[PDB]
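What follows is a single structure, written as structure tokens, with notes after it.
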Amino acid sequence: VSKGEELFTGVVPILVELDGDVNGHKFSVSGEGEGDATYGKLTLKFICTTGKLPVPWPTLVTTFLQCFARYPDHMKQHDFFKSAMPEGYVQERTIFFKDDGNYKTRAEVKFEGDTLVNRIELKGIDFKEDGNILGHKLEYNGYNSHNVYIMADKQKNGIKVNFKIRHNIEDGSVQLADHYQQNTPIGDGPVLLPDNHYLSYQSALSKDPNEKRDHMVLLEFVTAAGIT
């Protein structure tokens, strides 16, 4: 196994800490769980520690650990995420909500000992007061996409990722969220610059029946594909 790959052969504990500000509405979220890349499995629970989350949990699903994706053996050489570990990488995204505002996120993903940690800062601007986001008009469910596109970015020694999410609006319509992403390694060591490929997602949202705080239980299965 590769140096980076070896860090993911078993169950890895995860910690996520996010500070956000959407149209001046400030909030913080703490998350805990575990990743089992062998099965492309993520099991997580996020808690808003500042009170009520000012945006719908579904809009934060993509922000809330691609290093846990299951890369088929024949595609191992295209797994940028694990190759950058343990020093990690910085993930940046601009998420454009159609006919509404946008989120810009900066996440530092790396190991703190044997724990995979993600420190995230989220900034949202230009949102409409009674739009689907600030007006909480989105159904509490996930989105499953087979089109999370990955390609190399030799200029930052990393990758570029793009994909679309369609959140379900309570009236039966959909709220599009266009994602543009870039990942840059934190260390100066070699990383695997991948050939074009994609990740396939299965995402499910739920609630902890005994939890009184505003929270989200998230289960995902992530698999790389596209290179035969």
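Each position is counted from 1, following the chain as shown.
Each Cβ is built from the backbone N, Cα and C atoms, and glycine gets one as well.
Database features, via Swiss-Prot:
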type    : residues                                : note
MUTAGEN : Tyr143 to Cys (Swiss-Prot position 145) : In mut1.9; shifts fluorescence lifetime from 3.03 to 2.74 ns
MUTAGEN : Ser145 to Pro (Swiss-Prot position 147) : Increases fluorescence at warmer temperatures such as 37 degrees Celsius
MUTAGEN : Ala204 to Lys (Swiss-Prot position 206) : Abolishes the tendency to dimerize and leads to monomeric fluorescent proteins
MUTAGEN : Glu220 to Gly (Swiss-Prot position 222) : Suppresses the 399 nm excitation peak, leaving only the longer wavelength peak at 475 nm
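Fewest other C-beta atoms within 10 angstroms, among the mutagenesis positions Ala204, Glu220, are seen around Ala204.
Cβ-based neighbour count (10 Å, all protein chains) for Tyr143 (mutagenesis position) stands at 18. The Cβ of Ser145 (mutagenesis position) lies under 8 Å from the Cβ of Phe163, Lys164, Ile165, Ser200, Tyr201, each of these being in the same chain and 6 or more residues away along the sequence. In the three-state DSSP scheme, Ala204 (mutagenesis position) is classed as strand. For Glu220 (mutagenesis position) paired with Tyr143 (mutagenesis position), the C-alpha to C-alpha distance reads 10 Å. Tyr143 (mutagenesis position) sits 8 Å from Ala204 (mutagenesis position), taking the Cα positions as reference. Secondary structure from DSSP puts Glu220 (mutagenesis position) in a beta strand.
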